[PDB]
Amino acid sequence: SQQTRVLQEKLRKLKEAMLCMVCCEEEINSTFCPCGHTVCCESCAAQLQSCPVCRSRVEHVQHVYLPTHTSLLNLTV
Amino acid sequence: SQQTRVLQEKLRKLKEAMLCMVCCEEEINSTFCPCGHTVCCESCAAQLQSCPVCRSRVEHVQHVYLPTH
Ligand SMILES: CCCC(=O)Nc1nnn(CC)n1
Ligand SMILES: [Zn+2]
Ligand SMILES: [Zn+2]
Ligand SMILES: [Zn+2]
Ligand SMILES: [Zn+2]
């Protein structure tokens, strides 16, 4: 029905919000410190000297383990 | 349809995974450092000496700003 399409759209937007804002291909799993913006995968976070959201200098990157993380292992057998 | 029910289930599970593992009422927005487990809201995280997932000592709590917030 039309509600199936509406729910498909909400699910797609929620999943897109969980992907790296720079490469758009990998899940977010890194925090820029000290600002706290958590918007990149580990590969894009390592290459940025300043935060892409607030422009604060990145002192270091903290890896984050989130309950929403998925990997190829989560595939349905 | 049945497909609508399946999508509603996936959305509900994704939203429940974003909630604090201790109070179950507030969104996760804090990381235990240095282990990196990001499983609590600020209020529950502030009171813990050790990570509730891996038992590593918490040296400090980093507030996180996620696009899903
Ligand atoms: C309140 C917690 C929301 C959350 O976990 N968001 C999120 N954003 N990107 N990811 C990567 C899977 N996960
Ligand atoms: Zn990336
Ligand atoms: Zn920032
Ligand atoms: Zn809590
Ligand atoms: Zn931990």
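Don't overthink the numbers, they just go from 1 along the chain as shown.
Using N, Cα and C of the backbone, Cβ positions are placed for all residues, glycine too.
Swiss-Prot has this to say about the protein:
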- B:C20 to A (Swiss-Prot position 387): Abolishes autoubiquitination (MUTAGEN)
- B:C20 to A (Swiss-Prot position 387): Abolishes ubiquitin ligase activity (MUTAGEN)
- B:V22 to R (Swiss-Prot position 389): Inhibits LDLR degradation (MUTAGEN)
- B:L48 to E (Swiss-Prot position 415): Inhibits LDLR degradation (MUTAGEN)
Residue among the mutagenesis positions B:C20, B:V22, B:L48 whose Cβ has the most other Cβ atoms within 10 Å: B:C20
Mutagenesis positions whose CB lies under 6 angstroms from ligand 3, from B:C20, B:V22, B:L48: none
B:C20 (mutagenesis position) and B:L48 (mutagenesis position), Cα-Cα, nearest whole angstrom: 13
